[PDB]
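A.B. asks: One structure is given below, represented as C-alpha cells, and several questions about it will come after.
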Amino acid sequence: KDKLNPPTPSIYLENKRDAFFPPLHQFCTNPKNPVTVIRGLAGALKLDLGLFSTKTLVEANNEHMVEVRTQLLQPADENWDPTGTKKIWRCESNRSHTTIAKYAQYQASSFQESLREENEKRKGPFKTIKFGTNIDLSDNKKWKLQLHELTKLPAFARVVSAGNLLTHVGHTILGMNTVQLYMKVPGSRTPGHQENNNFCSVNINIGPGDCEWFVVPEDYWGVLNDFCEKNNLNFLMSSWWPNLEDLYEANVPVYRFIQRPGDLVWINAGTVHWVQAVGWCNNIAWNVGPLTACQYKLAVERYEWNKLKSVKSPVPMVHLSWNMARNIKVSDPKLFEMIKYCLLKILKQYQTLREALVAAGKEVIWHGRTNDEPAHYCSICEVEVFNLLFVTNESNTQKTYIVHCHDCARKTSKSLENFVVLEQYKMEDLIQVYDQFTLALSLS
Ligand SMILES: [Mn+2]
Ligand SMILES: [Zn+2]
C-alpha cells in the first residue's frame, strides 16, 4: 500500500510570525502526527547556526569529551552482515572517547579525503567510520552564547519553559533538560530507539550537510519489539537498524524524509526513529514534555515497562507526579484524572508498607528533605524510591544515607535488622496535597 509509505507532516516557516503562530504548537503535539518537520526554522528566527559550527566549538572548549561510535559505512537504507551475504537487524557500533579538538581534525580530514577520491576518477567489504555523539552542553559557564541563542525559539520547543514537564522535575536530567551535541561524517548512524520514558524530542541540524530520517508511529512499537526478540536483540539496550523489507511485509508504515540545515524535527511521544548523516554536519537535541494526557500516559507506561525489563528510568515519574499536584493547575479533564489516579496508587501502597513496618515493631525515623534534593533511586536495583528510604545502620551512622528500596533491603537483611527506615514526607502533608489537587476551569 501507498499507506505504508505515508507523506511527512511538514510545515514551512518564512518569518517570526509563522514561528510564533499558535496552531504550529498544536500541530506538533497532536498525537495523529508521529513526527513534524518544521522547515526553514533557523532562517525564520535568524538563529545563528554558526555558534554550533565545529570551528567555533574547538575555539570554545577544545578538550571537551566526545563519545565515539565506530561503525561501518553502509549503502543507502540497508544494514548487512559483515560478510555481505544477508541483510540483518544487528548493527556494529563500538564505543570509545575522544575530545572536540580531536574529532574535529578527523571530521575535516575526512572531507578533504573524499575531495581527492572524487578527483581520482576511475555486498561489501565496507569502510569504517567514526561518529561523535552525546556531547554534553549543560554547563552555562562553558556554553553561554550557545545556550542563549536557543532561547530565541518559541516557548513550546525551548529547553526550559513553564509548560514543559521536564522543567518541573526540580533537577537536571542530563541530555533531557540539557542540550546534547552530535558531530558527524557521512554514514554516521543513530540506531533505532524510543526516547527516554517516551518524552518528545527536538533536533536541529546545524549543517552544512543533510540527515536522512526514518520514523514509525508509537502504536507499532510492539512489532519492532517482536522483531528484536526474534533476532536475539534487546529492543531497549541493543543497537539495531531495521530491515525496511521486513517492515513492509509486516504492514508497518514508515515515514522517510530529509532534514536540511536549519530544519527542526519534532519527534512526538513514543515515536520510534533512527537516523543517518548524508553529508558532513552537526546536530543539537534535547527532550520536551508537553502537558497532555497522551504524553503523561505514555511516560507512565514506559516507566512501568522499564521495571519489568530491569532498566533505569531517567525520569522519576513518582516525584514528578507529586510536583505537578503541588504546583501546576491542570484544566484538562483526561490528564487530571490520570494524575489523580496515579497519586492515589502511590499513597495507598505507601500507607500499606508503613503500616506493615509499624505492626512489626520497626521504627520509622523522621528524616525530612532539603529543597532541590533529587528523587532517590535504589543503589542496587535502581528503581525510584519514594518517601520511605531503607539505609544501613552503618550508612546512617556515617551520614552517607545510601538508599535501598524495601525489597532489596529485605533480601539482604531478612527482618531489616541491618537497616533504619527514614521518612522524608509526613503522611498528613501528602494527604493534603492530594485532597487539594482539583480540576481547574479553562474555557480553551
Ligand atoms: Mn532520538
Ligand atoms: Zn532495589
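In order, the residues displayed for chain A correspond to 880-1001, 1023-1344 in Swiss-Prot numbering, which applies throughout.
A Cβ is built for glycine as well, from the same backbone N, Cα and C atoms used for every other residue.
Per Swiss-Prot, the features are:
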- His1093, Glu1095, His1173: Fe cation binding site (BINDING)
- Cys1278, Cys1281, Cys1305, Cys1308: Zn(2+) binding site (BINDING)
- 1042-1205: domain 'JmjC' (DOMAIN)
- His1093 to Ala: Abolishes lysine demethylase activity (MUTAGEN)
- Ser1138 to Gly: No effect on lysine demethylase activity (MUTAGEN)
- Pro1214 to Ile: Significantly higher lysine demethylase activity (MUTAGEN)
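Are these features on the surface or tucked inside, and what are their neighbours?
C.D. replies: Every protein chain shown contributes to the tally, and the Cβ of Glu1095 (Fe cation binding site) ends up with 24 other Cβ atoms within 10 Å. In the three-state DSSP classification, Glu1095 (Fe cation binding site) falls within coil.
Proximity of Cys1305 (Zn(2+) binding site) to non-local residues of its own chain (separation of 6 or more, Cβ distance below 8 Å) is seen for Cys1278, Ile1280, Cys1281, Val1283, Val1285, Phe1290, given in sequence order. Mapped onto three states, the DSSP output places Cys1305 (Zn(2+) binding site) in coil.
The Cβ of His1093 (mutagenesis position) lies under 8 Å from the Cβ of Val1172, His1173, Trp1174, each on the same chain and at least six residues away in sequence.
Taking all protein chains in view, 17 other C-beta atoms sit within 10 angstroms of the C-beta of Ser1138 (mutagenesis position).
Within the same chain, the residues at least 6 positions away from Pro1214 (mutagenesis position) whose Cβ sits under 8 Å from its Cβ are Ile1073, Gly1075, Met1076, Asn1096, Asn1097, listed in sequence order. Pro1214 (mutagenesis position) falls outside any helix or strand according to DSSP and counts as coil.
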A.B. asks: At a 10 A cut-off on CB-CB distances, which of the binding-site residues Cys1281, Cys1308 has the highest count?
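C.D. replies: Ranked by Cβ atoms within 10 Å, first place goes to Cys1308.
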A.B. asks: Given the recorded positions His1093, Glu1095, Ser1138, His1173, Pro1214, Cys1281, return the subset with CB under 6 A from an atom of ligand 2, ordered by sequence, or none if empty.
C.D. replies: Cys1281
A.B. asks: In Å, rounded, how far does the Cα of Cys1308 (Zn(2+) binding site) sit from the Cα of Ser1138 (mutagenesis position)?
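C.D. replies: About 27 Å separates the two Cα atoms.
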A.B. asks: Measure the gap for me: Cα of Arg1001 to Cα of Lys1023, whole Å, across the 21 residues nobody built.
C.D. replies: 20
A.B. asks: What is the Cβ neighbour count of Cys1278 (Zn(2+) binding site) at a 10 Å cut-off, with all protein chains included?
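C.D. replies: Taking all protein chains shown, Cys1278 (Zn(2+) binding site) has 20 Cβ neighbours within 10 Å.
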